[PDB]
Amino acid sequence: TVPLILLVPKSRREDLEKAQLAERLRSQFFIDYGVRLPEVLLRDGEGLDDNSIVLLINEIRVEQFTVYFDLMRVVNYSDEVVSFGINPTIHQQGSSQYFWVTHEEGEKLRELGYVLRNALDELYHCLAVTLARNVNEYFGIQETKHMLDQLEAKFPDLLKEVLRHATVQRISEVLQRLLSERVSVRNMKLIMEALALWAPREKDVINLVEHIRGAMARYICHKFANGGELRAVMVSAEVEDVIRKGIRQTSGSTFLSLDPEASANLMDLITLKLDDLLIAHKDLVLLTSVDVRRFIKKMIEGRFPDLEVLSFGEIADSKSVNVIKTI
């Protein structure tokens, strides 16, 4: 490994050491995603204002976050909150907007049903999301091969079934593709049984990952729910069909071929439908049909890298999906 670095404000460093942000971060990441982060060091950022954090991977600034350490974030913010006389501190970051309120104001809003989050939990969800996306930077063949060792000491026969049909390279690619889209690989037993089933059937890694995803529907659903309702923006049959109608294939696998204008137009619709929502992209997902899920993720990720895209198959067996807008 090389270490992950969090540049933090001079004024906050002491509390962050005392809170053990560095290590708790790694622990919770393991609990959520089933993989080892490298060591995380804190370092004082020169000219960071008191509510800024910066992440460095390989000593290159990767993203800056605004977390108001003394305040609480309203996660399902609506404008109704202003009706209770609370005027939030607002930060605009990408085309997401974030609303922060005092501890006091926060307790009042909790009892009206709002879900509030502290600065450190928030900071973790932000780092988790960026690190899930940057999985290739610290997770590859060596770590895969080490996860397999741990699995072989429990389930040797299943490890061997999977290897009759997939190389260690291939399985690492699968795990990376799951994790890059924020799907946990903490249940290597289940994932392997799913590779056991599909890997002989499917020699295209992209198609394989989609079948593993289908097989893991219930787990993906539970994870994006947290311990609460799953907030979904539904992609309409209309948008779905422009994508479906663009799907091509020459010899290798299957790809999206849309006019430049056709894609820019789809993007303007998504953009503006999301601008109507007060909720941060990373607390939402998009729902769409199984065959177009991956195309929409490829299409939107350059611009909305936080917004994941679940298929309707992946939520069939959920209780608390809440569709809050259509596209």
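Residue numbering for chain A follows Swiss-Prot; the residues present correspond to positions 359-685, in that order.
The header says X-ray crystallography, 2.5 Å.
A Cβ is built for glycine as well, from the same backbone N, Cα and C atoms used for every other residue.
Secondary structure at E404 (variant position), taken from DSSP and collapsed to helix, strand or coil, is coil. Within the same chain, no residue at least 6 positions away from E404 (variant position) has a Cβ under 8 Å from its Cβ. Among the natural variants in Swiss-Prot is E404 to D, noted as: In strain: RKS2995 and RKS3057.
For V412 (variant position), the same-chain residues 6+ apart in sequence whose C-beta sits under 8 angstroms from its C-beta are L364, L365, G403, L406, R419, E421, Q422, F423. Taken residue by residue with DSSP, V412 (variant position) is part of a strand. According to Swiss-Prot, the natural variant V412 to I carries the annotation: In strain: RKS2995 and RKS3057.
For the naturally occurring variant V440 to A, Swiss-Prot gives the following note: In strain: RKS2985, RKS2993, RKS2995, RKS3013, RKS3014, RKS3015 and RKS3057. DSSP classifies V440 (variant position) as helix under the three-state reduction. Other C-beta atoms found within 10 angstroms of the C-beta of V440 (variant position) number 11, with every protein chain shown included.
Where Swiss-Prot documents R475 to Q as a natural variant, the accompanying text is: In strain: RKS3013, RKS3014 and RKS3015. Secondary structure from DSSP puts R475 (variant position) in a beta strand.
As a natural variant entry, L489 to V appears in Swiss-Prot alongside the note: In strain: SR-11, RKS2985, RKS2993, RKS2995, RKS3057, RKS3333 and RKS4194. Under DSSP, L489 (variant position) is assigned to a helix (H, G or I) in the three-state scheme. Other Cβ atoms within 10 Å of the Cβ of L489 (variant position) number 25 in total over all chains.
Record note (Swiss-Prot), natural variant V600 to I: In strain: RKS2985 and RKS2993. The unchanged residue is displayed. The number of other CB atoms found within 10 A of the CB of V600 (variant position), across every protein chain shown, is 16.
Here the candidates are the variant positions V440, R475, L489, and by Cα distance the one nearest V600 (variant position) turns out to be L489. Note: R475 (variant position) has non-local neighbours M430, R431, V433, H483, i.e. same-chain residues 6+ apart with C-beta under 8 A of its own C-beta. Taking the Cα atom of each, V440 (variant position) and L489 (variant position) are about 34 angstrom apart.
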